[PDB]
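S.K.: Next up is a structure, given as structure tokens.
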Amino acid sequence: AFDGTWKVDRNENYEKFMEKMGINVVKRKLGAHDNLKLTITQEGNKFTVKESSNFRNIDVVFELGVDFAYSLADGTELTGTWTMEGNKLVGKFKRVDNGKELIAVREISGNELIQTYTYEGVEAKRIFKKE
Ligand SMILES: CCCCCCCCCCCCCCCC(=O)O
């Protein structure tokens, strides 16, 4: 259902994924301890993504399958979409300076939303305990 708050607690491979994006020390560290409180809010076709992380309290929002352009803090351009496979939400995010591709598997269990993250061959699970 998604509809609700999320607050990452434990991760799983997320440290190495930042080494992939080209993040060194403080950046991947700040990305981890961020406290990404996601306040998911589905209206109908759009999915707001409140993100009270260390970077900024920015609602994201991304109509399912609507290719958009989202600048990151240290990741830069990331254009791509999210689509409900039926059982998982997949955050496909390419880049403008090259057009490769990054993906993101939102594996909701029940009480936890895990968002993996691959920019090729380095996953990064960001376990959320909802709330
Ligand atoms: C330099 C590190 C910053 C990147 C990682 C922490 C902040 C997240 C960046 C934007 C992600 C939000 C847009 C997609 C929604 C999501 O991540 O679930």
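The residue numbers of chain A are those assigned by Swiss-Prot, with the residues present covering 2-132 sequentially.
Per the header of the entry, the method used was solution NMR.
Placement of Cβ uses the backbone N, Cα and C atoms for every residue, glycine included.
Here's the feature list from Swiss-Prot:
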- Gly45 to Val: Small reduction in stability, impaired ligand binding (MUTAGEN)
- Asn55 to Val: No reduction in stability (MUTAGEN)
- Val61 to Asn: Reduced thermodynamic stability (MUTAGEN)
- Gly66 to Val: Large reduction in stability (MUTAGEN)
- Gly76 to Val: Reduced stability (MUTAGEN)
- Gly81 to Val: Large reduction in stability (MUTAGEN)
- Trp83, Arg107: tetradecanoate binding site (BINDING)
- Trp83, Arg107: hexadecanoate binding site (BINDING)
- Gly87 to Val: No reduction in stability, impaired ligand binding (MUTAGEN)
- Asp98 to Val: Reduced stability (MUTAGEN)
- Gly100 to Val: Large reduction in stability (MUTAGEN)
- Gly111 to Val: Small reduction in stability, impaired ligand binding (MUTAGEN)
S.K.: For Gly66 (mutagenesis position), which residues in the same chain are close in space, meaning a Cβ under 8 Å from its Cβ, but six or more apart along the sequence?
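M.R.: Same-chain residues close to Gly66 (mutagenesis position) (Cβ under 8 Å, separated by 6 or more) are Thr82, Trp83, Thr84.
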S.K.: Tally every other Cβ atom lying within 10 Å of the Cβ atom of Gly87 (mutagenesis position).
M.R.: 5
S.K.: Please list the mutagenesis positions from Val61, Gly66, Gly76, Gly100 whose Cβ falls under 6 Å of any atom in ligand 1.
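M.R.: Near ligand 1, sequence order: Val61, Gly76.
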S.K.: May I ask which of the mutagenesis positions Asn55, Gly81, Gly87, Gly111 is closest to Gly45 (mutagenesis position) if we compare their C-alpha atoms?
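M.R.: If we rank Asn55, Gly81, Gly87, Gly111 by Cα distance to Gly45 (mutagenesis position), first place goes to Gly87.
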S.K.: Check the Cα-Cα distances from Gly100 (mutagenesis position) to the recorded positions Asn55, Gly76, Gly81, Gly87, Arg107 and tell me which is shortest.
M.R.: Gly81
S.K.: Between the Cα atoms of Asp98 (mutagenesis position) and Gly76 (mutagenesis position), find the distance and write it as a whole number of Å.
M.R.: 12
S.K.: Under 8 Å between C-beta atoms and at least six apart in sequence, can you list the same-chain neighbours of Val61 (mutagenesis position), or say none if there are none?
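M.R.: Within the chain, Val61 (mutagenesis position) has Cβ neighbours under 8 Å at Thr49, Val50, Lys51, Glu52, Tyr71.
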S.K.: Return the count of C-beta atoms lying within 10 angstroms of the C-beta of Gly81 (mutagenesis position), excluding that atom itself.
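M.R.: By my count, 20.
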S.K.: Let me know the DSSP-derived helix, strand or coil state of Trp83 (tetradecanoate binding site), please.
M.R.: strand
S.K.: Could you round the CA separation between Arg107 (tetradecanoate binding site) and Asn55 (mutagenesis position) to a whole angstrom and send it over?
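M.R.: So the alpha carbons of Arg107 (tetradecanoate binding site) and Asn55 (mutagenesis position) sit roughly 21 Å from each other.
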S.K.: Across all the protein chains here, work out how many other Cβ atoms are within 10 Å of the Cβ of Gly76 (mutagenesis position).
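M.R.: The answer is 18 other Cβ atoms.
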S.K.: Hey, what's the Cβ neighbour count for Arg107 (tetradecanoate binding site) at 10 Å?
M.R.: 18
